[PDB]
Amino acid sequence: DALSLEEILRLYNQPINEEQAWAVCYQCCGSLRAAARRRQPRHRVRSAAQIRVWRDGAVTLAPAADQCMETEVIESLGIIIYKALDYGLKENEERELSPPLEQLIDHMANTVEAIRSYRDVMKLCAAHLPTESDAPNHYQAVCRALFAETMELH
């Protein structure tokens, strides 16, 4: 009923595509934003195991095998996302990321030459679309589908 992003990465044994990153990012903060709104303990994104992907097409961060501020969660999330977008490459090689995406990840994880809150992140994910107002439906579908298609592999 929910696949961890790490299960999805093992079954396909390949990286998520750009869009899927944009999705997981949006979906995921959207869940974090709505958990801080109920004032819930903030968890760091340790590994892609914690990123539960839902049938209905939500993405929610789990608590890890185990203070800490918002900007930190954003960052640790951005990192897993990079790492996922990275699956199965060696050291010498890194993936050509489409600039607005590099630019998103670099900003979430502090790798640049602003973004202080989950909200900020979504405004950016949503900016990636031809119509800004489409985000919450598109990024559902996208994830909804990444679940469906992964269950087809079993």
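Residue numbering for chain A follows Swiss-Prot, covering 38-103, 119-165, 192-232 in order.
Backbone N, Cα and C define each Cβ position, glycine as well.
As written in Swiss-Prot, here are the features:
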| type | residues | note |
| --- | --- | --- |
| MUTAGEN | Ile131 to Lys | Strongly reduces interaction with FMN2 |
| MUTAGEN | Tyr134 to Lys | Abolishes interaction with FMN2 |
| MUTAGEN | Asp138 to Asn | Abolishes interaction with FMN2 |
| MUTAGEN | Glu146 to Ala or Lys | Abolishes interaction with FMN2 |
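Structural mapping of features recorded in Swiss-Prot.
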{"residue": "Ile131", "record": "mutagenesis position", "Cβ neighbours (10 Å)": "19"}
{"residue": "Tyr134", "record": "mutagenesis position", "Cβ neighbours (10 Å)": "20"}
{"residue": "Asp138", "record": "mutagenesis position", "Cβ neighbours (10 Å)": "15"}
{"residue": "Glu146", "record": "mutagenesis position", "Cβ neighbours (10 Å)": "10"}
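Separating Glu165 and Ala192 are 26 residues for which the deposited structure gives no model; the Cα atoms of the pair are 13 angstrom apart. With respect to their backbone Cα atoms, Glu146 (mutagenesis position) and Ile131 (mutagenesis position) stand 14 Å from each other. Distance between Cα atoms for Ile131 (mutagenesis position) and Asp138 (mutagenesis position): 10 Å, as a whole number. In the three-state DSSP assignment, the secondary structure recorded for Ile131 (mutagenesis position) is helix. For the unresolved segment of 15 residues bounded by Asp103 and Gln119, the separation of the terminal Cα atoms comes to 14 Å.
Look at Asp138 (mutagenesis position): DSSP puts it in a helix.
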